[PDB]
There are 6 protein chains.
Amino acid sequence: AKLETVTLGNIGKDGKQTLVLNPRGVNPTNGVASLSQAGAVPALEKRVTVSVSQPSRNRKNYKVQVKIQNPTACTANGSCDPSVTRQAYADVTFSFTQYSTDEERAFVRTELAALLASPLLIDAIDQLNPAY
Amino acid sequence: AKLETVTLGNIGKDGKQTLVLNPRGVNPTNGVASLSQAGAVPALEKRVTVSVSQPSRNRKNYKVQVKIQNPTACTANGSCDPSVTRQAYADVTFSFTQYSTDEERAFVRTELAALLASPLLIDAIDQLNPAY
Amino acid sequence: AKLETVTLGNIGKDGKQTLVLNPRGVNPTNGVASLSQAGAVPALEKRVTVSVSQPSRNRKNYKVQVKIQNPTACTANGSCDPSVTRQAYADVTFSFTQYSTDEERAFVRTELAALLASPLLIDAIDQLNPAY
Amino acid sequence: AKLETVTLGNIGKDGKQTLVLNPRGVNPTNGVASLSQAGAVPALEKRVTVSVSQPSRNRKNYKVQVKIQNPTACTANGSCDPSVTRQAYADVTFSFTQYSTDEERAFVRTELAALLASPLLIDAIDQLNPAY
Amino acid sequence: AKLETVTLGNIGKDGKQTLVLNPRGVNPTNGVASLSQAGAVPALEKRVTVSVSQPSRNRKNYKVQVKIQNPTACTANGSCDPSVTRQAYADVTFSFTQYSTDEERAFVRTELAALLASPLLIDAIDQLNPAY
Amino acid sequence: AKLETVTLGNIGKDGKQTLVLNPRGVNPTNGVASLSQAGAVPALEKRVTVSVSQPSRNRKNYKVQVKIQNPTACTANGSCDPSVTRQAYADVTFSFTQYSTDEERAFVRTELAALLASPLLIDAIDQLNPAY
């Protein structure tokens, strides 16, 4: 769709946070859309990127992929410009066949959304302990 | 957490569907837990897999990855039994720092859950048209 | 112009058919806008694509090209996912001079549309017999 | 069909122009039909060429291709015999499957004729601005 | 933002002119978008080009540049086809630091926008006499 | 014209700011006039520079160029005197032919002035979004 200003609500550990994301355009060389967290500094802000690809010479399957990049900063030692100390990464990859149905696509989409909130993935992500 | 029988609700194109995935145990060689929707034939059934890796000697980053595999079948292309005709793939990969905070991790978790429901990603996944 | 939903009417062998083509966005890498007849499966759908390129360092000629791709399917023996058996292709290529006049361009444009309806081109395309 | 004298009406940017094209024979070496703008001079005249080909050693499909070439002249540069300053080019190529149906063929034919009159292709050809 | 058709009003020496500029696409090699006022002959028409940067490995500091190229031609010399004799050129280059805030950025913009209308720059651009 | 004290109004992101730039003389070696916004510390202050050409024997094409340099500083790191951390750069270059007309020159001038306020440049400069 249009690269609008998206606002994700009910986010965070508590679920009472929000995150505002203004559009950042596409990259006409990479063919990848990007948008960034509504923050002052481009270096400090989190970003997410979405891309869809037509089939080609490698494989003739459709593939869409989103990336997330959330850095964090410190102020006490540089006391002037906060610098990034560590980052947090996220990357998905969807791949459907040329004969994939519309419903097949949405099912895998909400399955991931619901799978991101299941008790199993809570300790898999936040406490980082596997299924046992 | 514990490998119980997870049931995802509010799933599908409509958003009023459900998918049940009973546990199938862990694979202590691959280090991947796996669980699948209970189906007759092993090839036909839906499946998802979760895995976490501690920082080894090669790379000192934490990495957790979940995969989704939804096949589709037909009862009339092979005029006796059902054959798998097409596939649908999904897999995410998160990677946080050794000094990463607990809340940072959950933020990337709910951000992806909400990002999978934003109007923009609907057309990226369901209609497969980039942001324009 | 703007990437609108284009609808060609009074189309077909009889000339009393219609074809609806919704926009599907642009591809900033290929430099091609594309739009397709709205269908469930991407492989089944009809498609048309328009592209213009300005004269660069390679060649100092203007060139605009539209492609047409109409597949056909079968609902039998598979009766689950219809498969595309054969296709029908169309591709034009216009190239005018950098100093070409506005009127020159439209004349070649309406000439092609009118030439597509001349008695001669009907039997060249529909009856597949050369001029003899 | 027969190589008759075709006359395209309702032509040009204005839309109330006409163009008369007498038959010009075929090219018995290239196997391509040709016909030319009704006028005194062979160099000055606009021309179009139509060709249909049976399947052979390269590919076992069918291909029909028409070209349009409209040059333009000036009298003052040589004040005696007008010389061509620039040209205007048009080239289509249709290719249907060996198993193609009659109705499919005309459908791709009228689609291009109607596509040549849709607002979108007007600004792509006359103002040379892509779909946006 | 998105490449729409922008129309500048209150323009020119008089201040009672207007200029309409349709989009002309991107250059995936140069990474620069371009758009031009719709004119009869492509050579005579005005055009302007916009380009920004994105986070890569070479330089993380941003640079944005817009170019203006307004040519003019003469017709009465050969009564064949008017030729472009001279142009008028303009290019800006903004470059902000990686840690630059949005509010800082707009200030440099409106400073330049207002500076283009200040009495001092009036005589530097229109009358071509220096500040002394 | 003469280097007076220029004051730009209706400036900034909001459009409700103003910027005063007092003259700071000419550069008799570089042949470039310069003037700057009167600020406390000379490094922190904004500045702009204007330069043209004059009739000499080397090349007979005129060139006028304006540059903008708006830096920004941070004070809290050395707890003594703020240092400049980042700048914002802008430079245009106009170049008209020896036979250029007065009216042609203003056209390129107001086109650039209006083009910096067009929706296309809105995301190109402030949001650093390409035309796509």
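Here chain D follows Swiss-Prot for its numbers: 2-133, in order, are the residues you see.
Even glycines carry a Cβ here, placed using N, Cα and C.
One entry in Swiss-Prot concerns the natural variant D:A34 to S. Its note says: In strain: Qbeta_3_FR. Around D:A34 (variant position), a 10 Å sphere centred on its CB holds 22 further CB atoms from the protein chains shown.
Natural variation at this site is recorded by Swiss-Prot as D:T76 to A, annotated: In strain: QB_1 and Qbeta_1_FR. For D:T76 (variant position), other Cβ atoms within 10 Å of its Cβ number 12.
Residue pair D:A34 (variant position) / D:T76 (variant position) shows a Cα separation of 31 Å.
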